[PDB]
Amino acid sequence: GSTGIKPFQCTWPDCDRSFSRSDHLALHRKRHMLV
Ligand SMILES: [Zn+2]
């Protein structure tokens with residue numbers, strides 16, 4: 001279903017990801033800035 005309305009939303013425009021896991025979106029975001 002529509003599970004894009006998440007509080008842990010990735011703020012990458014071309015990506016447009018949204019998470020429920022803080023430990024997942026953290027690494028997802030770390031790899032975004034290539035760190
Ligand atoms: Zn992302």
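Numbers run from 1 along the shown chain.
Per deposition record, solution NMR.
Just so you know, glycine gets a Cβ as well, placed from its N, Cα and C.
For the recorded site, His32 (mutagenesis position), the DSSP three-state label reads coil. Where Swiss-Prot documents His32 to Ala, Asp, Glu, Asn, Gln or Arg (Swiss-Prot position 341) as a mutagenesis experiment, the accompanying text is: Little change in DNA-binding ability.
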Cβ packing number for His32 (mutagenesis position), 10 Å threshold: 14
